[PDB]
Structure formats: structure tokens, C-alpha cells
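Below is one structure, written out as C-alpha cells; comments come after it.
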Amino acid sequence: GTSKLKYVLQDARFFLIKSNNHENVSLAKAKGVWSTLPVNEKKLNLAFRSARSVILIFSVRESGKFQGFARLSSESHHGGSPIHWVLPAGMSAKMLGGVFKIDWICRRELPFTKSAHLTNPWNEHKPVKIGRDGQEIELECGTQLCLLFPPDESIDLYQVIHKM
Ligand SMILES: CNc1nc(F)nc2c1ncn2Cc1cccc(Cl)c1
């Protein structure tokens with residue numbers, strides 16, 4: 001069913017995450033962590049304190065798809081267990097130094113062709129697939145986007161709900 005999912009998304013905030021490579025999204029799915037540039041790191045830490053759930057919706061550049069979505073379970077923290085991100089061209093390990101813990105809600109893909117009817121008011125009502133890394137997605141758009149993903153029957157949202 002989808003009732004617990006809708007409960008988790010209630011009054012959530014949503015942010016688009018754009019990764020330059022698949023390897024880092026695979027690492028994030030394996031380890032439950034994400035790192036972004038300092039400008040977006042500050043936005044996510046503020047959002048984490050402001051909302052019952054902060055949802056990251058992931059898309060690998062040039063893939064034509066979203067690869068899943070996850071809920072922040074912490075603010076960013078430095079110095080914990082390190083992470084071997086595959087660093088793009090203009091990217092240093094100090095830029096990805098802040099590590100957020102995340103709980104995956106859906107690890108399944110959604111092609112951009114399926115979200116063509118959703119536009120994001122916070123990005124000039126462009127299709128929700130359009131946006132830079134860190135772009136916030138308005139509540140109703142983000143809720144409908146997350147509900148379009150195939151159900152991930154491997155995930156039990158009971159433990160996620162308790163963190164709220
Ligand atoms: C583990 N975190 C990440 N991994 C990868 F691969 N791309 C990321 C990323 N966070 C953001 N981007 C997009 C981006 C923005 C500006 C400049 C570059 Cl070079 C890449």
C-alpha cells in the first residue's frame with residue numbers, strides 16, 4: 001500500500017539532487033549517505049530543522065531518469081567514516097566533506113517521460129526533471145513525483161516513521 005508513504009511525505013520538503021555519475025548514487029544506496037557542495041549543504045541543514053521530513057530525489061546526469069528518493073536522517077557531519085566518492089572534474093573531496101545520513105524510501109528508477117505532467121513552481125513551472133543540483137521542489141509537485149515511482153517492496157517505512 002501507499003498510506004505510510006503518504007504519511008512520510010506529509011508536509012515534507014523536497015530537493016532535487018543531480019549526480020554527475022552513477023557510482024556515487026550506487027554508493028549512496030549502499031551506505032545510506034550523501035554529500036553535496038557547500039551551498040546546498042547549508043540549504044539542507046536549514047531544511048532538516050524546519051520540516052518533519054526532508055526528501056532528496058536523485059537523478060544521474062544524462063540518464064533520463066530519477067534513481068530513487070530518500071529522507072534525511074541527520075544534518076551534515078564531518079570526520080566520520082570516510083566515503084570514496086568518484087570525484088568529477090571540478091570537484092574535490094573537501095567540497096564533498098559534509099556527510100548526511102539518509103534512509104532510502106524508494107531505490108527504483110522513474111523515467112523522465114513519466115513525470116512530464118509535473119511542473120515545479122519554484123523553478124518557473126518548468127518540468128520537474130529540469131533543475132540544478134539542490135533545486136527545491138514545491139510540496140504538491142514533490143508529493144506527486146514521489147508517488148509516481150514504482151513501489152519498493154523491499155523497504156519498510158515503519159522505522160522511518162519513528163524518526164519523525
Ligand atoms: C556525492 N555528490 C555528488 N557526486 C556527483 F557525481 N555529482 C554531484 C554531487 N553533488 C552534486 N553534483 C553535481 C555537480 C555540481 C557542480 C559541479 C559538479 Cl562537477 C557536479
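Sequential numbering from 1, following the chain as shown.
For this deposited structure, the header notes the method as X-ray crystallography, 1.4 Å.
Backbone N, Cα and C atoms are what each Cβ position is placed from, and that goes for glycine too.
Feature list (source: Swiss-Prot):
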DOMAIN    12-149  domain 'YTH'
MUTAGEN   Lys18 to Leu (Swiss-Prot position 361)  Does not affect ability to influence alternative splice site selection
BINDING   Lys18, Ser19, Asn20, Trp34, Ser35, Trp85, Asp133  RNA binding site
MUTAGEN   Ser19 to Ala (Swiss-Prot position 362)  Does not affect ability to influence alternative splice site selection
MUTAGEN   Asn24 to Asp (Swiss-Prot position 367)  Abolished binding to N6-methyladenosine (m6A)-containing RNAs
MUTAGEN   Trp34 to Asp (Swiss-Prot position 377)  Abolishes RNA-binding and ability to influence alternative splice site selection
MUTAGEN   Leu37 to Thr (Swiss-Prot position 380)  Reduced binding to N6-methyladenosine (m6A)-containing RNAs
MUTAGEN   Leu44 to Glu (Swiss-Prot position 387)  Does not affect ability to influence alternative splice site selection
MUTAGEN   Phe66 to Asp (Swiss-Prot position 409)  Abolishes RNA-binding and ability to influence alternative splice site selection
MUTAGEN   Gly68 to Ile (Swiss-Prot position 411)  Abolishes RNA-binding and ability to influence alternative splice site selection
MUTAGEN   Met95 to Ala (Swiss-Prot position 438)  Reduced binding to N6-methyladenosine (m6A)-containing RNAs
MUTAGEN   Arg132 to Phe (Swiss-Prot position 475)  Reduced binding affinity for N6-methyladenosine (m6A)-containing RNAs by 9-fold
MUTAGEN   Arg132 to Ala (Swiss-Prot position 475)  Reduced binding affinity for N6-methyladenosine (m6A)-containing RNAs by 100-fold
Recorded positions whose CB lies under 6 angstroms from ligand 1, from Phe66, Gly68, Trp85: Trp85
Additional residues around RNA, ordered along the sequence, whose Cβ is within 8 Å of the centroid of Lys18, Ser19, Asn20, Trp34, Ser35, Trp85, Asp133: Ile17, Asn24, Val25, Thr36, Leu96
Recorded positions compared (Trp34, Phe66, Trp85) - the one with the fewest other Cβ atoms within 10 Å: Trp85
Among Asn24, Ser35, the most crowded of the recorded positions [Cβ within 10 Å]: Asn24
Least surrounded among the recorded positions, given as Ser19, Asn20, when other CB atoms within 10 Å are counted: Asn20
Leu37 (mutagenesis position) versus binding-site residues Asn20, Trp85, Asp133 - nearest by Cα: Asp133
Per-residue Cβ crowding (10 Å cut-off), top of mutagenesis positions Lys18, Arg132: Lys18
Secondary structure composition of the domain 'YTH' (12-149) [DSSP: H/G/I, E/B, coil]: 40 helix, 40 strand, 58 coil
Nearest-integer angstrom distance between the alpha carbons (Cα) of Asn20 (RNA binding site) and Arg132 (mutagenesis position): 11
Minimum Cα separation from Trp85 (RNA binding site), reported as the residue among mutagenesis positions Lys18, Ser19, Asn24, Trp34, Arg132 that achieves it: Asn24
Minimum Cα separation from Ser19 (mutagenesis position), reported as the residue among recorded positions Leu44, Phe66, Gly68, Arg132, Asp133 that achieves it: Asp133
Pairwise Cα distance for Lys18 (mutagenesis position)/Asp133 (RNA binding site) [Å, integer]: 5
Mutagenesis positions near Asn24 (mutagenesis position) (Cα-Cα within 10 Å), from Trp34, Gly68, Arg132: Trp34
Between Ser35 (RNA binding site) and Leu44 (mutagenesis position): CA-CA distance (Å): 11
